[PDB]
Amino acid sequence: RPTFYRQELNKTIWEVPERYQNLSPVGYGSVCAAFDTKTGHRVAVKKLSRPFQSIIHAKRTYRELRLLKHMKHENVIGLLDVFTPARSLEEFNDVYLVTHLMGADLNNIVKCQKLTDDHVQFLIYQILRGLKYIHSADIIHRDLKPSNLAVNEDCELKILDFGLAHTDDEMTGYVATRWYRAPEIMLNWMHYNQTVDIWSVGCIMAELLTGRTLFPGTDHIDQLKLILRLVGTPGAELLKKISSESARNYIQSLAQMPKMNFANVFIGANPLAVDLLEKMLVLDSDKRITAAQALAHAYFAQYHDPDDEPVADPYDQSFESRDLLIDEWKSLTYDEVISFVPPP
Ligand SMILES: COC(=O)[C@@H](C)c1cc(OC)ccn1
Ligand SMILES: [Cl-]
Ligand SMILES: [Cl-]
Ligand SMILES: [Cl-]
Ligand SMILES: [Cl-]
Ligand SMILES: [Cl-]
Ligand SMILES: [Mg+2]
């Protein structure tokens, strides 16, 4: 066990190992920037807020720790360390998570840069490379958007901030929290799956090509109208897959519209980029291109290497259907803190 030291920083007590120095507040938890003397990295240290206050919160704490401990890929955020100052389960209360300190996100470049087609190729390639890995473990990210993508000076990218299961108020009105969501999840049409993440990638790629949000709806219904104008209204085949009779009735109340010509929407774009967008932005999720298929599309010919696009170790999510008491979720979390082994 390392030696810990205590300090109060902005109304919060932080008790951390001596290896972490020069803690400075930066913003579910409070976060400090620090220098990690063991690795030489600048890190983000997050102290979880009330991690075990309810059954729901305790299970969410376990879910987050399990997911971060599993992710080991160049294009996905990983876990550098996890610690508690507690010496036993009896006194266990606080959980701290340590990751690489990230600088700019894809907003801090999409708004502030001139991107060549080569830049778009490399950024989208890296998102899809990380997504192939994520999806191979049967994980769905659910919240892909520019603020959840970290990018450095060399245009290298990492996916972060996995969806841990966003509120009703957060999805309401003219908000970026909804502009990247697939229509079947935005309107609760059907049980969703990993194909929702590919819709999000299409929305991101379009914005890198044009500099503008693809579907900036003022509310759920306005956003659906923008979507259907581009991709067309559904046919009977997709309508059969929508579970709610009212939702089907609402859709059938709209006048039918054909899919638009994407070359006349994304004026001047690389024809191979236009082709890939038509394969991602498909209303019926069953018919969208997958991450593994998209990596082999000709748009990425200069970056695709099928011997350097790895998959994940199997990920057991059976805990998600398990019913446990607060202290049982807490004990499982404690076991995962104690068993952590750092990366090389
Ligand atoms: C059974 O199939 C349908 O009802 C399809 C042809 C349909 C889709 C609509 O999307 C606006 C509106 C009206 N009718
Ligand atoms: Cl230490
Ligand atoms: Cl990382
Ligand atoms: Cl503690
Ligand atoms: Cl965003
Ligand atoms: Cl009509
Ligand atoms: Mg975020």
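We number chain A the same way Swiss-Prot does; the residues here are 5-31, 35-172, 174-352, in that order.
Per the header: X-ray crystallography, 1.5 Å.
Yeah, the Cβs are placed from backbone N, Cα and C, and that goes for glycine too.
The active site, proton acceptor feature in Swiss-Prot is assigned to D168. DSSP classifies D168 (active site, proton acceptor) as coil under the three-state reduction.
Where Swiss-Prot documents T180 to A as a mutagenesis experiment, the accompanying text is: Phosphorylation blocked. Contacts of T180 (mutagenesis position) defined by a Cβ separation under 8 A and a same-chain sequence distance of 6+ are given as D227, in order along the sequence. In this structure, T180 (mutagenesis position) belongs to neither helix nor strand by DSSP; it is coil.
Other Cβ atoms within 10 Å of the Cβ of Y182 (mutagenesis position), summed over all protein chains shown, number 12. Under the heading of mutagenesis, Swiss-Prot lists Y182 to F and annotates it as follows: Phosphorylation blocked.
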Take the C-alpha atoms of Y182 (mutagenesis position) and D168 (active site, proton acceptor) and report the distance between them in angstrom, rounded.
21
Local Cβ density at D168 (active site, proton acceptor) - other Cβ atoms counted within 10 Å:
15
Once you note that 3 residues are missing between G31 and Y35, how far is one Cα from the other in Å?
11
